[PDB]
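> One structure follows; several queries about it will come next.
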Amino acid sequence: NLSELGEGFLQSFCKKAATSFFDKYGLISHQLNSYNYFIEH
Amino acid sequence: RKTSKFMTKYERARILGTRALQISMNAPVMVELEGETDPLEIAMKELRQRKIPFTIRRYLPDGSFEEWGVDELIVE
Amino acid sequence: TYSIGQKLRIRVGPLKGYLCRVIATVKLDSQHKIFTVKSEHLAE
Amino acid sequence: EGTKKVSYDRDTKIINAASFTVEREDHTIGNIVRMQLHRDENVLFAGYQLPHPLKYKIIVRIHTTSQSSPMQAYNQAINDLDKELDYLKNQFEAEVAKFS
Amino acid sequence: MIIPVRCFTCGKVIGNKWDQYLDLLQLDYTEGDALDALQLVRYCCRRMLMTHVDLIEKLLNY
Amino acid sequence: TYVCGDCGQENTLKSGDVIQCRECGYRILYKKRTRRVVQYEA
Amino acid sequence: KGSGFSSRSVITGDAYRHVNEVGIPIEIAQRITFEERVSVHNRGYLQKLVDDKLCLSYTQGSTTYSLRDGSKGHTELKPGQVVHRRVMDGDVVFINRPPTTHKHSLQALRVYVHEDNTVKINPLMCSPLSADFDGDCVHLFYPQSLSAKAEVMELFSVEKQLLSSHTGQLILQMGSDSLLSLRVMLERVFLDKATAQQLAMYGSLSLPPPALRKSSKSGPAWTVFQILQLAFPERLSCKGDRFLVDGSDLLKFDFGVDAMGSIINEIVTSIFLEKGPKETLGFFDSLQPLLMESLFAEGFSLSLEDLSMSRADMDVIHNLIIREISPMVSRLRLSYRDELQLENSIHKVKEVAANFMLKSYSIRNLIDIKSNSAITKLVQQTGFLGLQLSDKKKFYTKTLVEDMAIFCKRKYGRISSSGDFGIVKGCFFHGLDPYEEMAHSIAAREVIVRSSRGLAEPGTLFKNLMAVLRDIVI
Amino acid sequence: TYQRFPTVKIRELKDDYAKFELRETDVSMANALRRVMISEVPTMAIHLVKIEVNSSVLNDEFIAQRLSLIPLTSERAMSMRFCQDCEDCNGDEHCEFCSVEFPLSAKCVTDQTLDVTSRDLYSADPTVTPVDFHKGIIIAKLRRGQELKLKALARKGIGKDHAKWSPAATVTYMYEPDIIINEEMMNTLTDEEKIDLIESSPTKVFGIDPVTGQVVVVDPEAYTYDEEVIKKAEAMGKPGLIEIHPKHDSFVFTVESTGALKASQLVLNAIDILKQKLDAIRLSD
Amino acid sequence: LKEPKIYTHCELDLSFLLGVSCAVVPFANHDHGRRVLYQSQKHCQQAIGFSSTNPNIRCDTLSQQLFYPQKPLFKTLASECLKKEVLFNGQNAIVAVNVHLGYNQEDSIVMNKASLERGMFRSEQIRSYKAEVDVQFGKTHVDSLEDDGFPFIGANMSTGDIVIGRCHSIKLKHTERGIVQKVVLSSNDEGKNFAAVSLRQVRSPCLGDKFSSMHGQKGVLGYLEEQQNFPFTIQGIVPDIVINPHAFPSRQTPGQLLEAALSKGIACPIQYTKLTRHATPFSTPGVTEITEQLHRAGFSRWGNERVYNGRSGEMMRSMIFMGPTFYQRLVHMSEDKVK
RNA sequence: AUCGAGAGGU
Ligand SMILES: [Mg+2]
Ligand SMILES: [Zn+2]
Ligand SMILES: [Zn+2]
Ligand SMILES: [Zn+2]
């Protein structure tokens, strides 16, 4: 069950995992990924 | 012609302005109250009395005019 | 007396010791006030 | 400037009342004086006002009984206050010494 | 920016302490179990330290 | 005396020369602070 | 077309000066001057002003000569040579505000000299104008001709535009701080000795007779009534069925929830119609700093206890909401009469919540009671946020409420709750649900678009109705 | 004839702290001491920097400000002379009477950065120094090749012109409290209610008895004049179980100093300048 | 967790539903929609702080950097994750809502003149003036101009002086004055010589300058008052800024009050790890929690404190609400407006 | 100097 994870673990997670988002993608990912396609493929 | 015989504020402002402009053109005062710093006070003390050298000439929309001296008119 | 462009000092006054430069009527090294003072109030 | 630091102007209508203007002073002086003028029997009315909040000047008004003029009281108060301070200074000094 | 010299409300002198904040914090002290041992006790003053962004380390590098 | 933007080199500047670091060729030059004394009231 | 004289700067508050006085910065006063003709009654004043190099230039005939450094000869006085004097204490100017229908915004005020760069406008001039101290800009002009000087000093002066040609009552309405101070001062009828003496200082005359002579523990103790008396003019007789005065001697003063403002308005109107405008201006200039000082000692502030939820009353309001949500199913289907009945029921529940909320000490003294806007803005931020989705507005599309909100409530909520459109239970003091925030943002956008149209189209309407009413004069 | 007779009684003293307890005077005296300490007791601090080589990352007018606020030992402050007076000088450099100059110079010539602290301000009167307290107040940080060289002119001032020149990190007083418990109404309450009266006190003034389990004021000094214990009582019903009101002589003053002037000699120095004030407003005759 | 079966996905955090400029506002769901809209559209853009790490390689027309910038005490989740600090531009100011002699009416702000001199809200404005030459940059055969037409680094340039001199030269206009901070000259491949001079002015808040908080309220400084005159507190903390009690009911920002309370509780000494420091927009700390913190700190549960009048020393009857709030300074200064 | 556009406080 999702019981034995607890309500702490799973709201640690939810911050651990949105720092991660903001590491992979960042905050201007959109613009960049587009230009880097016009000029590639 | 006029039964109320009340002076309008616009004519009062006009006559005070022209009196100050007249007293500001190297002219003596009719009353013996000289020595002020501004001509506005002189004009105010002059209109506060009854002796005014000029009067007002009203106009009628019908195409005529009626004279009214300031000596018979009263000021609030 | 002095000449245009000299560096003088404000001897007596609220602004004392300030250094200033004499535009024509002195101007202070780092503030925007153009003050005018007589010779007795100015020093090398 | 040199205008006298303190100036006196008698009030015409009410006898035994006057106003004193003290230049370059503020609420530090006024509140101390007011409260000692109110320690005196003869004084009837006492207060200070800053003429405009941004100008450093206070005007002090004193109304007194026949037994004392306004000037007397004002001067009396100041003298009295001064003497108080001296008592404190002496006292404090004594204590610091003791502590050491 | 570098720790301001004196607290902006009461004028204590705090500009002497930055380093010992950081150091203590690099042990295991909760901020506030530290800001205590640096003996700041009014909260006008425990603000100015808990809320400073350093920005001189960087400005030096670039 | 101006100092080159991308490497440190200093040169006097001749009127009309396209501004170029003589030595390296980039064209950004910054003026330099002499020792003159300035008083700021604190 | 452009104009010569001009001045625009940020305005601030200054309640420790007369109403006819307005501040001016240093550079503005130094640049602009005031034209005046040489007279005989001021022969020495003009000389003692021109020798010390305060003027800028002077025009003789058809040529202009400056007053800068370089002149080794004395400037002899001549009635033909006009001079423009730097503006000092004793000059009159009129101001122009952002466009407002009222002509009361234009007013003549005496200039005041100071060192700062901003303009000082007393809070008493906020009702004739429309400028709050939030960053508004004004256009302060300067009269040049002496005839224009007389025109601006007689017509645009405050001593003549007191009677409003729009509402009929005095435009010098009551201020927030003034009303608050008067209320917190009337709450305590009797004062101490030092406190009473310190307030009178700002009065006009002394206070010989005390109200309470001797008591058990207190000696000479005055009241606020004698302070208002010494603030009142010398002789006056109001007789307004509630207050009697005979030579600065107030007899009775009733106390209510909001009738004090109307009572003092009747008082000031009677004072104006009896003696004149100058007496009312002096009374206001003597009452404002006194009241500002009275409050300052006391203090007023709002804490978190004032916004108390009172969980019992909160459950009562929730039960009332559950009872009132039943007719919500038959609102947007039958007609608009049920909508008006729903508005009446919401108004009743809002009045109930306001009566349950005004039990505090600060909210009752700081917020109006008879005004519906104040009640709405107070209830909407404490509990039972009002309705925010209606079908009368044509600014938005009906689909947003026909096939969007129901699907949102069915996706997000467990129960159906189809009647959950403007029956939101959250408030601003507590947490707001995301759907509630969405509906509130929709309502705010609707308000903003309506406001922009409300500012745009009535401008054209005023232009149209003004292009025709410019030639009607008695 | 009319004259109060105040009486002090110090509790702790150190060079920075001092907690004295004035009794028998009006608040209007204590407020005056506060006010004058905060903003007339004069101090000496830097007031015209003149910089010749700044190469650092911080601009010049952020070095100036920072310098001024540095606390400088000023025992001699009351004996100097406000420059605007001294007519023994043009206002530059040492003037035994009115100004004292402080040269500073530094240039980093290694790798690891150099903190131009305050222990690097050198003066020429060996009286006015900077206050030492363990490393001093960083005025800039320099990286290799960067230099600061400045000459400064200290002066004497009153903290009502800028607060560079003000010798106090908060002086303050507290009307000492007077607490009376009705002691028989307080017999009415059950134990629990009491322990929810105790613990509704923000601070800790009150406190239960070990034995009789009675509320026993156990530290009158710590009562910020909130109204909490009182208003909880009203609610519990029993009104006026506890009434607490200021005594209106006894104050307890607490002075703390920037280090420029020792605490002791801050107070004494205040009393002294007050006298000099008062004695200027005598109207003679 | 309450009902695991009925849900297929779970949102990471309700605070992420807002933008970058809105997900960091404390108690964003506790204010009016128009107010938070204004704060996230204009007050956030006009806030002056933190401009640039390398400021020499940039020659923009106006820039403005805070002398001593600060981070806020409260932590939204979003700022914590992004781990960027330029999000908040301002300083923490201890405010005590109260009426001060009627200089604070109608949205005006009154501030200590000694916190503004001990350094707070001080900014520097570097403005660059530019010119181009294919007229050679020269000195027309003012006096701060050197043998190349450019003023010496360090000079003080007034409103009538010639900043760039081209054998016709650019003259500074009215509101332009300062100390030359950088003279950079460069050219392109087309043979067009460029040149820019940057002038620096340092400013302190002066009357007429607009301030704004994180929750919408916006006002103009109207009076600057000495430390002594302000009401004090038993500890001695005089309020840095005082704002009208009246403004809070009319505006619908129950947030400002709530934030201030959380912050005080965070900053106050306790007599230590269970402090609640988070005010994320849709999971705000409760009012019962905010207030049971202040209590443990030692201050009054509801956030108000006893204040003793400065001018007289007498306790004042009404407890005042005082706490630390995050304020911002707008770029619209009073000096430019005056003409 | 001129024009146009964009972004703003009211
Ligand atoms: Mg506005
Ligand atoms: Zn502090
Ligand atoms: Zn190179
Ligand atoms: Zn000297």
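We're sticking with Swiss-Prot numbering for chain G, so the shown stretch reads 318-791, in order.
Going by what the header records, the deposited coordinates were determined by electron microscopy, 4.3 Å.
Yeah, the Cβs are placed from backbone N, Cα and C, and that goes for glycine too.
Below are the features I grabbed from Swiss-Prot:
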BINDING   G:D449, G:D451, G:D453  Mg(2+) binding site
MUTAGEN   G:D451 to N  In nrpe1-3/drd3-3; loss of CNN DNA methylation, but no effect on interaction with NRPE5A
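How buried are these features, and what lies next to them?
All protein chains shown were included, and the count of other CB atoms within 10 Å of the CB of G:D451 (mutagenesis position) stands at 14.
When secondary structure is read from DSSP and collapsed to three states, G:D451 (mutagenesis position) falls in the coil class.
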> Run a quick check on G:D449, G:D451, G:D453: which of these recorded positions have any Cβ-Cβ distance to chain I under 8 Å?
G:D449, G:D451
> Once near-sequence residues are set aside, which residues in the chain of G:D449 (Mg(2+) binding site), 6 or more away, have Cβ atoms under 8 Å from its Cβ?
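Same-chain residues close to G:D449 (Mg(2+) binding site) (Cβ under 8 Å, separated by 6 or more) are G:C443.
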> Can you give me the same-chain residues 6 or more apart in sequence from G:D453 (Mg(2+) binding site) with a CB-CB distance under 8 Å?
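Sequence-distant Cβ neighbours: G:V327, G:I328, G:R414, G:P415.
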